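Trainee: I have a structure I would like to understand better, so I am pasting it below and will then ask my questions one at a time.
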Amino acid sequence: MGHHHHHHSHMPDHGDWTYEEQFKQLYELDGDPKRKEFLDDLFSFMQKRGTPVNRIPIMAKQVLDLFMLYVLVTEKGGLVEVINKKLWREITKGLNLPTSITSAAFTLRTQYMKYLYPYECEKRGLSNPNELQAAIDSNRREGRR
């Protein structure tokens, strides 16, 4: 498995390639009706409020499965809840990601917040942007004395 020595960068992941392809891999993940519906409805929704998908973040050379990420986080109670539980270890493992990665919990927490958030608050009302900041700051204080 290997311990997290030093992240910074590696050989180009599949998300640093500038090509005019609509990220079809997300749809080709499952091939299920719910899969394409959520993804497309999401992209339109986030675009309307001025925050669409430019390029998708990569983890361990695989795509950050937006659909799967949203599923695991929402069933735990939403972004802020997951932050308050610090239980991101479950979120990574749910995407077949190695919890050994240095800032995995923080990286997912960032990318999710950017792309996957207005949907949980609008459709469900799970987390508010206000409680969110308090959650994050509480996570920040966990580092030094």
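Sequential numbering from 1, following the chain as shown.
According to its header, the structure was obtained by solution NMR.
Quick reminder: no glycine exception, Cβ is built from N, Cα and C everywhere.
Annotations per Swiss-Prot:
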DOMAIN    32-124  domain 'ARID'
MUTAGEN   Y119 to A (Swiss-Prot position 325)  Abolishes DNA-binding
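Could you give the neighbours, burial and distances for every feature on this list?
Mentor: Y119 (mutagenesis position) carries a helical DSSP state (H, G or I).
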Trainee: Do you know the DSSP helix, strand and coil residue counts for the domain 'ARID' (32-124)?
Mentor: 60 helix, 4 strand, 29 coil
